[PDB]
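Q: I have a structure here, written as structure tokens, and I will follow up with some questions on it.
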Amino acid sequence: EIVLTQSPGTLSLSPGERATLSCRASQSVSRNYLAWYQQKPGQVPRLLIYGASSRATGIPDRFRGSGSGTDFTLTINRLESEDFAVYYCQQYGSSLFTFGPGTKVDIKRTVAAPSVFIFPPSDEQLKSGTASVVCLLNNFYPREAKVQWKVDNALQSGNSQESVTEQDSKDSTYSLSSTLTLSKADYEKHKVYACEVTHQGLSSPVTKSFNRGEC
Amino acid sequence: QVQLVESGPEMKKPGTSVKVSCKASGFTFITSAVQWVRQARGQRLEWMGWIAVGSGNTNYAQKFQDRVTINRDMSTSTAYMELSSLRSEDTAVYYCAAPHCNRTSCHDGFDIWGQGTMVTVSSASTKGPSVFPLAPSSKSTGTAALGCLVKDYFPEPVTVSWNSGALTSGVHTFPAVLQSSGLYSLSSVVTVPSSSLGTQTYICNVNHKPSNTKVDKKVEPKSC
Amino acid sequence: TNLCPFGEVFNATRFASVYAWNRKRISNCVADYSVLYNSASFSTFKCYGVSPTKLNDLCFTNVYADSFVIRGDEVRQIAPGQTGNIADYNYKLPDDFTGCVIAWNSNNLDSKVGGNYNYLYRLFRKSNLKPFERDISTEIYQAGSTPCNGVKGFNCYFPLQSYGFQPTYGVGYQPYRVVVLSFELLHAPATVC
Ligand SMILES: *[C@@H]1O[C@H](CO[C@@H]2O[C@@H](C)[C@@H](O)[C@@H](O)[C@@H]2O)[C@@H](O[C@@H]2O[C@H](CO)[C@@H](O[C@@H]3O[C@H](CO[C@H]4O[C@H](CO)[C@@H](O)[C@H](O)[C@@H]4O)[C@@H](O)[C@H](O[C@H]4O[C@H](CO)[C@@H](O)[C@H](O)[C@@H]4O)[C@@H]3O)[C@H](O)[C@H]2NC(C)=O)[C@H](O)[C@H]1NC(C)=O
Ligand SMILES: *[C@@H]1O[C@H](CO[C@@H]2O[C@@H](C)[C@@H](O)[C@@H](O)[C@@H]2O)[C@@H](O[C@@H]2O[C@H](CO)[C@@H](O)[C@H](O[C@@H]3O[C@H](CO[C@H]4O[C@H](CO)[C@@H](O)[C@H](O)[C@@H]4O)[C@@H](O)[C@H](O)[C@@H]3O)[C@H]2NC(C)=O)[C@H](O)[C@H]1NC(C)=O
């Protein structure tokens, strides 16, 4: 199988700048058959560039493609507001086709640290035998963030899931929601519950904690 | 009108099969080729396989060689993808793509795409959500945070509003996550000024149409 | 004084694929067309330019017998002024065709349980064939703008495809043996009466 990789993972640029995306194939393309696609959230892919350097029908002239063997480039001369989405490349010349991991192009913004909150499980849910502790990271940039639960000063892994919103249309920030889920028995066996947040806008990891039974 | 239309939403129990349609229009079906791409909720594009319409020859990725079979019926100008032995990991949106061609020549790429087919695999039955309040911390001086926990429901989706639409600013509703129990869990929060905690009430409006569930829940500051 | 070898054609144990259709020239023989129209074992029998009955009282300089196998749905394409994958890319009759088209169901002969992949048809071709033209090239068909120079891939497929006749297909997908008789009248001494 031909492995396809793109860089960067997220491209932070301001509307008007020139964007430059990369696509790398593990081996030479079978027949210069490299396609570029654009996908806005909740939409169907839209073909932008087919066959290395050939613009599809209806695509503005600001989209361009280049490359030949293993290193290919998608270039947007002047980034418009409608262009901020995810971009995938695909080689399709050698029997089996493969996609890249994608490259998200978002609006550039100044570094903003997240507002961190922690929520103990409600007494109504503890009645259900299940406990869910929530850790909110509110309005931050960029999207890269790390959340680490710690129960009684011990790094917790498992029984934890995250969720990130889209870039807000007003402050261009993201928000994350990490939920720790234990049984009522496991929850009542400990006292200190905390989530440690690491972000670029924080000079040191910020920790928000609470004590169980001590409201 | 070069079009490519797929099946409707599918919801199959785990272990069964699903056959997604993909009908063509506007171009000569005989000479192009149809590829199948799936995309999990919020994930990347995943190439499954492709079929040449004229010859019927197929090629499948390693991951899907065991359970996927792509066929076509040129009398109805429709290509089909069948995925047997379904499981929760298969839950995604399935697309079909093809180049626009005439009697002799083709486009050099897949420029025609289908609208998408949502396939959902889960053993759990329909269930209304339990709504739990996320009370604001007492360590708030200028702005605090509060929300609701929409937990253990099936299937998607749910809609959530605050004060029945009067509150919209600073509201964030996160996309749900599928627990290992087969049920979805969602949390919606809102950041308000710390001063308004004692003189403003906050009620989340959770509505789940598949179960006809209308749960409103009041979020109150933590009180000892 | 000797009859024409119409048995070697209609009764051939093996028929050719439609893309490589067989053609036998018939001359210097007494043609007895009587039994052919009387034959009820023929499913299709359409003549163009001559009457089926009023035919034994005719002399021609040459008579060509073409034979191949196609789908049942494709028999309607063996006629003047028809379009389709067979009429455009395999066997084409002229608009001024003078002859007869004969066909019968051969599902009991040319179909195998696992699929008889011996009968082939040209699927892709850049232009339509001329009348009575024959194309047996296996050159890889370039569908897209970029070539391939011999690469069975996307927009570059093998121009020939198999029918894969199985006995359980519908009548439209079953094999039908076809025999096309062309009646040629040149400014040369006539040989087929
Ligand atoms: C089937 O599709 C064929 C492919 O066409 C493209 O692909 C499909 C999938 C669609 O997207 C379609 O919209 C695309 O166009 C199509 O073949 C094309 O047919 C046209 C018209 O016959 C050809 O254009 C004509 O070309 C001549 C000269 O071309 C020379 O140069 C090119 C390189 O530039 C060489 O590749 C050629 O071999 C030749 O050497 C032009 O002179 C002519 O007119 C031009 O000038 C007039 C004014 O007189 C203008 O009005 C025109 O806009 C032109 O500027 C045509 O442009 C085209 O070359 C040909 N392409 C290919 C790849 O074969 C075919 O017609 C379609 N058939 C049916 C039945 O649909
Ligand atoms: C294509 O070949 C078929 C079959 O050829 C024969 O059958 C196969 C199974 C082998 O045995 C092979 O060696 C044979 O040649 C042809 O079909 C038969 O063709 C003959 C001659 O054209 C015809 O007579 C048959 O019709 C049958 O006739 C008998 C008797 O009819 C005459 O013959 C006897 C002497 O044998 C006379 O005594 C009699 O008076 C008649 O003059 C009938 O009893 C019977 O019911 C049937 O009508 C044909 N049989 C069949 C089944 O079609 C076919 O013509 C060939 N076609 C071409 C274009 O060449």
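Since chain C takes its numbers from Swiss-Prot, the residues it shows come out as 333-525.
Every residue, even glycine, has its Cβ placed from backbone N, Cα and C.
Okay, these came from Swiss-Prot:
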{"type": "VARIANT", "residues": "C:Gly339 to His", "note": "In strain: Omicron/BA.2.75, Omicron/XBB.1.5, Omicron/EG.5.1"}
{"type": "MUTAGEN", "residues": "C:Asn343 to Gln", "note": "Reduced viral infectivity"}
{"type": "VARIANT", "residues": "C:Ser371 to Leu", "note": "In strain: Omicron/BA.1"}
{"type": "VARIANT", "residues": "C:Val445 to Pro", "note": "In strain: Omicron/XBB.1.5, Omicron/EG.5.1"}
{"type": "MUTAGEN", "residues": "C:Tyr453 to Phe", "note": "Decreased HLA binding to NF9 epitope. Increased binding affinity to human ACE2"}
{"type": "VARIANT", "residues": "C:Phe486 to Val", "note": "In strain: Omicron/BA.4, Omicron/BA.5, Omicron/BQ.1.1"}
{"type": "VARIANT", "residues": "C:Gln493 to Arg", "note": "In strain: Omicron/BA.1, Omicron/BA.2, Omicron/BA.2.12.1"}
{"type": "VARIANT", "residues": "C:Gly496 to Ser", "note": "In strain: Omicron/BA.1"}
Q: Who sits close to C:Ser371 (variant position): which same-chain residues at least 6 apart have their Cβ under 8 Å from its Cβ?
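A: Within the chain, C:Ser371 (variant position) has no Cβ neighbours under 8 Å at 6 or more residues' separation.
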Q: Return the members of C:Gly339, C:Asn343, C:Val445, C:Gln493, C:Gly496 (the recorded positions) with CB less than 6 angstroms from at least one atom of ligand 2, or none.
A: C:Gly339, C:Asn343
Q: Give me the count of other Cβ atoms within 10 A of the Cβ belonging to C:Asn343 (mutagenesis position).
A: 8
Q: For C:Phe486 (variant position), just count the other CB atoms lying within 10 A of its CB, please.
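A: Around the Cβ of C:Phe486 (variant position), 29 other Cβ atoms lie within 10 Å.
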Q: Pop the Cα-Cα gap between C:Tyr453 (mutagenesis position) and C:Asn343 (mutagenesis position) into the table, whole Å please.
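A: Rounded to a whole number, the Cα-Cα distance is 22 Å.
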Q: Chain A sits near which of the recorded positions C:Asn343, C:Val445, C:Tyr453, C:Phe486, C:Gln493, C:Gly496, counting only a Cβ gap under 8 Å?
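A: Answer, by Cβ distance to chain A: C:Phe486.
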Q: Can you check which residues sit near C:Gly496 (variant position), meaning Cβ under 8 Å from its Cβ, same chain, 6 or more apart in sequence, and list them in order?
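A: C:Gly447, C:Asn448, C:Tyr449 - these are the non-local Cβ neighbours of C:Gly496 (variant position), listed in sequence order.
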Q: Of the recorded positions listed here (C:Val445, C:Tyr453, C:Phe486), which is spatially closest to C:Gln493 (variant position) when Cα positions are compared?
A: C:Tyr453
Q: Give me the long-range Cβ neighbours of C:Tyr453 (mutagenesis position): same chain, 6+ apart, Cβ under 8 Å, in sequence order.
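A: The answer is C:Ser349, C:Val350, C:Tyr351, C:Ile402, C:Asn417, C:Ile418, C:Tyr421, C:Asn422, C:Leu492, C:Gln493, C:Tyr495.
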